[PDB]
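Student: Dropping the structure in here first, questions after.
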Amino acid sequence: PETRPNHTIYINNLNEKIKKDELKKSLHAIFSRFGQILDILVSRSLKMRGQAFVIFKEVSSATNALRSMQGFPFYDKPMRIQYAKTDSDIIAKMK
RNA sequence: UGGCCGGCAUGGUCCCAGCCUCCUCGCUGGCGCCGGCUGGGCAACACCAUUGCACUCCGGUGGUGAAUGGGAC
Ligand SMILES: [Sr+2]
Ligand SMILES: [Sr+2]
């Protein structure tokens, strides 16, 4: 079952050999044009590696980012993008 | 040598260059042969496993089973 629109996009299929700090930097480099980004969360743990959460301030940004960068070759791999199942805390602490 | 021991070999002190390494990366570390014991840590690196929905840092295993020469006294 797909997912409903969200402030946060969930990206996976990312190159696992990239360190956390660099991955966050590179992700911002390509995703900041879609709108203000509140934060990017990345973890290299067994369960969370290869994935990232880009948290946009406005849902239109996420939606854009989602449609525009679906399948984008990043670090030699096609980026897969979806909306996050639930709202990230940063967003809850507001709306 | 990450810590520890044994056997054998080996004149010494330096100077220059090169080379080596998971555990004080370098000029007041190290760079003969052989065998056995043991500690730490995944931080870097590699390999294996993982396609995974978080907002709690947190998979496993491996490496030293390493590295040459010149010169001055
Ligand atoms: Sr050493
Ligand atoms: Sr590890």
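Note that chain A is numbered according to Swiss-Prot, with residues 4-98 shown in order.
So how was this one determined? The header says X-ray crystallography, 2.5 Å.
Note: Cβ is positioned from N, Cα and C throughout, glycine not excepted.
Feature table excerpt (Swiss-Prot):
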- A:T11 to V: Abolishes RNA binding (MUTAGEN)
- A:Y13 to F: Substantially reduces RNA binding (MUTAGEN)
- A:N15 to V: Abolishes RNA binding (MUTAGEN)
- A:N16 to V: Substantially reduces RNA binding (MUTAGEN)
- A:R52 to Q: Abolishes RNA binding (MUTAGEN)
Student: Whose Cβ, among the mutagenesis positions A:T11, A:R52, has more other Cβ atoms within 10 Å than any of the rest?
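Tutor: In terms of Cβ crowding, the pick is A:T11.
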Student: Three-state secondary structure of A:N15 (mutagenesis position) from DSSP?
Tutor: strand
